[PDB]
Amino acid sequence: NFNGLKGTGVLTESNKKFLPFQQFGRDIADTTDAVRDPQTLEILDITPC
Amino acid sequence: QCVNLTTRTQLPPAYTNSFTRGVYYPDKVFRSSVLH
Ligand SMILES: *[C@@H]1O[C@H](CO)[C@@H](O[C@@H]2O[C@H](CO)[C@@H](O)[C@H](O)[C@H]2NC(C)=O)[C@H](O)[C@H]1NC(C)=O
Ligand SMILES: *[C@@H]1O[C@H](CO)[C@@H](O)[C@H](O)[C@H]1NC(C)=O
């Protein structure tokens, strides 16, 4: 869960450069597939297990 | 202290062709190598 965004997956460190105003990233299917961590400001990939 | 100026010059303003500017990020979300 990040900021209320519940889901099951494998987290990984990412090279997707979210700009300062962004918090989540999404795929062509309109689902969140990356999210910056609200405590330490890095971007995490989300992949289904 | 708020004194207006008589020196106003009236002339109809020019038009200019704004080519492809004024796009902005439409929502607070990341997307990449995609058409949306
Ligand atoms: C400054 O000038 C403007 C006009 O450019 C004045 O506005 C006018 O005010 C009178 C009443 O005093 C109105 O009858 C007019 O219709 C107003 N004209 C416009 C174009 O707004 C304004 O009162 C002036 N103020 C000072 C402090 O000189
Ligand atoms: C959490 O808060 C404490 C004190 O307010 C601070 O020292 C700490 O760095 C914070 N955590 C992070 C990840 O910054």
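Numbers in chain B come straight from Swiss-Prot, and the residues shown are 14-49, in order.
Placed from the backbone N, Cα and C atoms, the Cβ positions cover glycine too.
Reduced to three states, the DSSP call for B:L18 (variant position) is coil. Listed in Swiss-Prot as a natural variant, B:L18 to F is described as follows: In strain: Beta/B.1.351, Gamma/P.1, 19B/501Y.
Looking at Swiss-Prot, the entry for natural variant B:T19 to I says: In strain: Omicron/BQ.1.1, Omicron/XBB.1.5, Omicron/EG.5.1. Under a cutoff of 8 A between CB atoms, and with a sequence separation of 6+ in the same chain, B:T19 (variant position) has no neighbours.
What Swiss-Prot says about the natural variant B:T19 to R is this: In strain: Delta/B.1.617.2, Omicron/BA.2, Omicron/BA.2.12.1, Omicron/BA.2.75, Omicron/BA.4, Omicron/BA.5.
The natural variant B:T20 to N is recorded by Swiss-Prot, whose note states: In strain: Gamma/P.1. A sphere of 10 angstroms centred on the C-beta of B:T20 (variant position) encloses 5 other C-beta atoms.
Among the natural variants in Swiss-Prot is B:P26 to S, noted as: In strain: Gamma/P.1. Cβ-based neighbour count (10 Å, all protein chains) for B:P26 (variant position) stands at 5.
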Problem set entry | Collapsed DSSP category at B:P26 (variant position) | coil
Exercise. At the level of the C-alpha atoms, what whole-angstrom distance separates B:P26 (variant position) and B:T20 (variant position)?
Worked result: 17
